[PDB]
Number of protein chains: 4
Amino acid sequence: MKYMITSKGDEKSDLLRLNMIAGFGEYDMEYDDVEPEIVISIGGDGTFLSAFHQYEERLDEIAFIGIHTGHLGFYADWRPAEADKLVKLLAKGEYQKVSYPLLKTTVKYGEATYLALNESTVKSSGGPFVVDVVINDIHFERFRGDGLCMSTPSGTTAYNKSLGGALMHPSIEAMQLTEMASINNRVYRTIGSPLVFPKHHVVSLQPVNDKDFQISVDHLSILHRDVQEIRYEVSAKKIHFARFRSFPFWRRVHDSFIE
Amino acid sequence: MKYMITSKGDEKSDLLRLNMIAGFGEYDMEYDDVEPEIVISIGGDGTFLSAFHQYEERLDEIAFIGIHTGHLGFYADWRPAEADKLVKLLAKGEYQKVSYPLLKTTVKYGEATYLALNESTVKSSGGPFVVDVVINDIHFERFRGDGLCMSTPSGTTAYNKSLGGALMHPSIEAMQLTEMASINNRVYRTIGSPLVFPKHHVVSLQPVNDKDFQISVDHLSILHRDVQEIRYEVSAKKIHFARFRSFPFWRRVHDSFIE
Amino acid sequence: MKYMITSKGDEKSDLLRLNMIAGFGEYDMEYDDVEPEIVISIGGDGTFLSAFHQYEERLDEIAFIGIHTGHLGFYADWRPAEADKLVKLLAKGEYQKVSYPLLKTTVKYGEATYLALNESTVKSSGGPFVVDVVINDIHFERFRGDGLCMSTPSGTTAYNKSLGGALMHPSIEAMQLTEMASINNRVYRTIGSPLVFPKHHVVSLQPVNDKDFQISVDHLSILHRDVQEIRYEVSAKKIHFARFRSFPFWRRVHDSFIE
Amino acid sequence: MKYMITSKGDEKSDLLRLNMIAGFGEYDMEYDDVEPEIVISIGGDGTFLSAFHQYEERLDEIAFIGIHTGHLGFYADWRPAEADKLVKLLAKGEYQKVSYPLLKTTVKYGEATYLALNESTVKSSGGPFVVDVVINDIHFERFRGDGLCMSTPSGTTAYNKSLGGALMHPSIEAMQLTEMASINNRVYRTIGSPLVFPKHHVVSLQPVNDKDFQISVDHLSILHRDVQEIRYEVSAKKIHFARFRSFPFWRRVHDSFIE
Ligand SMILES: CCn1c(C)nc2c(N)ncnc21
Ligand SMILES: CCn1c(C)nc2c(N)ncnc21
Ligand SMILES: CCn1c(C)nc2c(N)ncnc21
Ligand SMILES: CCn1c(C)nc2c(N)ncnc21
């Protein structure tokens, strides 16, 4: 089975990577980083994030796995001491696949599409940030503040959580919008609460004055110029995970934030 | 078609009720408050809440409608001037049915089940409130504060919203838990963020010291004694609405909070 | 020097109390719980709270001290192993006095005054809670929600903190009001932010419909009937602490919440 | 009396400015923008902000006034129709002076000091933002998030309010720190609550990895490189306002946010 392994780059991860390659070397397991079926990431959730974007083109052909050499990550939920258990279980299968929803981000000018595993945010380049929020072609509010954040279900535990958003189970195919330091007075008015949109709901951001935005998708962030509208909706593509055990989402939330 | 009409009790509502009964009196429309198929509520969302609980037994046999004689309610979303339009459209049908999820609340002692349209809350009778939160038979946290609130999707715009929870579209079959003034220090630790649970997820509250709780379901609130566990999960029953127009949920959110 | 010692009542505290009485028995130290000059509390901050209210009449004649037999309290900031150090330093003095502001609460009917070290809260007895907030005889807002909380500076780390309020240094003679789950829509409007009032500013709560309120002062909470107005203002009396060391307020905040 | 008038630059403001200059032209009132005693700003609070920074050198020699040609500002609290009332009352005096606290910001490298009327914020240039927060030379926390904000009392109604901070009366000589989207998990830990520091308390921010920060003071924001520490403390200088009427701070808060 075609596979590849990305590493965080430090001593702990590169050496654990060479051990698994030697472990797979005892099986009928071909290494390939062009068209792999199993993508293993070793490091942290940030390392897993780059592994997902490296192969965002053939998501349906890949099952992702993550080893955390630091603390317990949400996508990297395998201890290094369990790596040899992993190599043996990958050899044939009998494992199952688990799929999480994704977020499609479309940006039109005078058109680029992105796929986000965690979240996508919008901020203003330099000056004030004012956008008209449009939900299913109906004007909902005029936002003035620092920015907005649209999050995937599994991405709610990251930036979405720091902004007051709700943590939602990844079996729910939905997206969640949150606000950043919005102004609310007798002039400007925002909803304030986080909003959870289902499949087939389109959230569109339209500029009011300035047309340049600092848009981010996960940990890649590039300034866009002459933006006409930013379009958010739950993607039709899903990321596929290889499951060998029973690690519930709420147990991962408990271990990361409670204890 | 069997129907009944509840009124808020004031001058504006009782007179609008007698007009619709006379309007239905010109059609093949039988009045019945024992086994109606169409339940019309005139007043506010609180009046709609009592209309739902009056007939929570045969929810699948009923389609609810609401007229707001005050401000725009979320369940009562028909202007009084549109009442004659309503009477004519009820006469034959051609309308469609729209269903929202509900919340089942089970209370065991040393067992009562409830159905909630908005939310169900738990508080302590007098003294401190300490409960162990159990998600799918796994201990998640020990809550110490004022109380907890489990909300339906359509109920997120009410008490759930005042507690910082997210507003989620009612097409999502889910429930949302929020916290009330929880203590978080170097001793006690709660998640803080709101939690959104899908279907078939069971949230269970277990007492630590005191066993008496002030439990509420919508606007009915009764003290319970010798409680063993409180069990929350998305109900299998759904409330059915009669739709004649296109009033999206986000448009109702906009009119109630933005403008 | 006249002194008395209250204990939490458990094994750890009563035995530490008898040791200090024997320690003071070797000095010119008279025990008196009628008119003491040094009030020592052994247990937790709740034990200190009762010690303060036991002698709220002669606050200016007393210097309070607190030993924490559990975790680090904010008022009980002496380890039990440092009790013998305490007994020796109390013997003559050379210690200094540190004063914190207090909160006066006046309740008028058709008049009772209270002194609060932590906070004073207002809630509704059973039904909805609606009060008109009046600041310096000027109407500021109409609050509809669960309740309000007026906190002392040193009391900001308690209930005030759980409600989102700011932690303010106790050298600032001020009070802080916070809200509990307020309703904000296109009908009702509250400020939302916590408010910090200086000396000589009077905050007055006036009923709108119901006239019965569940009013609390620290950990004593009694239902009041036929209430005309609740009046909050920074008290002119101050609680006096005996200081022997340098334990800054921000260091106490750090040890309790950070580590 | 030496005076000058800045204008927002639009039609409404420049024409109201020329009327007041002609109004002062009938009195013994000399126009001077080098060393004025009365600085009049016409426009919004942002126009007042630039008027303050234009003359931040001789604050003790100046009394500021503000006319709002748009909506009710907090510093610009005079209606344009009351401009002729203003010109007459400035002619001799009989008015009184009202002083507000300020925020001193010191930035050391391998030293620049600033004066802020609203707030001063810190953010990271590009990458993650990690700073060690030091209060009175004692380490308090390690902050990881989007940034921090230190606000003046009168500046609490601006950016400080959007971040959840408390609105505090400007008669209190203090500063308030608030957090922006901080990460809190089983690894990183921040206090979360806003902190209110009195006079003579020094808050110091120290870098952990990156040493470049985007620092702002009111509406001027410049990237700093090779930063050793950022030092916040309540300034010894105060801004002086000319008062002719009784417009309480809480009445200004009410008119801006409630109604
Ligand atoms: C900042 C580290 N991190 C990343 C890269 N993804 C996540 C995530 N889903 N939840 C929590 N923390 C996360
Ligand atoms: C307090 C009035 N009210 C009721 C009874 N239900 C709701 C609701 N779903 N959303 C908003 N307000 C509501
Ligand atoms: C609930 C325990 N507790 C009491 C009784 N006072 C306090 C206080 N000022 N800060 C924190 N916790 C406190
Ligand atoms: C953004 C407009 N604005 C300025 C420039 N100062 C303030 C202030 N103190 N309170 C509210 N709004 C403000």
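Residues 1-110, 115-263, in that order, are what chain A shows, numbered as in Swiss-Prot.
The backbone N, Cα and C atoms fix where each Cβ goes, and this holds for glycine too.
All protein chains shown were included, and the count of other CB atoms within 10 Å of the CB of A:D45 (mutagenesis position) stands at 22. Quoted from Swiss-Prot, the note attached to the mutagenesis of A:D45 to N states: Only minor changes in the structure and a 10-fold decrease in the kinase activity.
Annotation comment: Swiss-Prot describes A:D45 as active site, proton acceptor. According to DSSP, A:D45 (mutagenesis position) is assigned to a helical segment.
Annotation source Swiss-Prot lists NAD(+) binding site at A:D45, A:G46, A:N122, A:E123, A:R148, A:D150, A:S158, A:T161, A:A162, A:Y163, A:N164, A:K165, A:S166, A:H223. Annotation note: A:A162 (NAD(+) binding site) sits in a coil segment as assigned by DSSP.
In the three-state DSSP reading, A:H223 (mutagenesis position) counts as coil. Where Swiss-Prot documents A:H223 to E as a mutagenesis experiment, the accompanying text is: Twice less active than the wild-type. Its activity toward DTA is increased 2-fold.
For the gap of 4 residues left open between A:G110 and A:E115, the distance from one Cα atom to the other is 9 Å. Looking only at the binding-site residues A:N122, A:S158, A:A162, A:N164, A:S166, the one with its C-alpha closest to A:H223 (mutagenesis position) is A:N122.
Farthest C-alpha pair in the NAD(+)-binding residues A:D45, A:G46, A:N122, A:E123, A:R148, A:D150, A:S158, A:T161, A:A162, A:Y163, A:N164, A:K165, A:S166, A:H223: 32 Å apart. Shown are the binding-site residues A:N122, A:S166; of these, the residue with the fewest other Cβ atoms within 10 Å is A:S166. Distance noted between the C-alpha atoms of A:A162 (NAD(+) binding site) and A:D45 (mutagenesis position) is 10 Å. Every protein chain shown contributes to the tally, and the Cβ of A:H223 (mutagenesis position) ends up with 12 other Cβ atoms within 10 Å.
The Cβ of A:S158 (NAD(+) binding site) lies under 8 Å from the Cβ of A:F74, A:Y75, A:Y100, A:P101, A:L121, A:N122, A:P174, A:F253, each of these being in the same chain and 6 or more residues away along the sequence. Each of the recorded positions A:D45, A:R148, A:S158, A:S166 was checked for a CB under 8 angstroms from a CB of chain D; the ones meeting this are A:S166.
If you measure from the Cα atom of A:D45 (mutagenesis position) to that of A:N164 (NAD(+) binding site), you get 15 Å. Classification of A:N122 (NAD(+) binding site) by DSSP places it in coil, neither helical nor stranded.
For ligand 1, the nearby recorded positions are A:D45, A:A162; that is, of A:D45, A:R148, A:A162, A:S166, these have a C-beta under 6 Å from one of its atoms.
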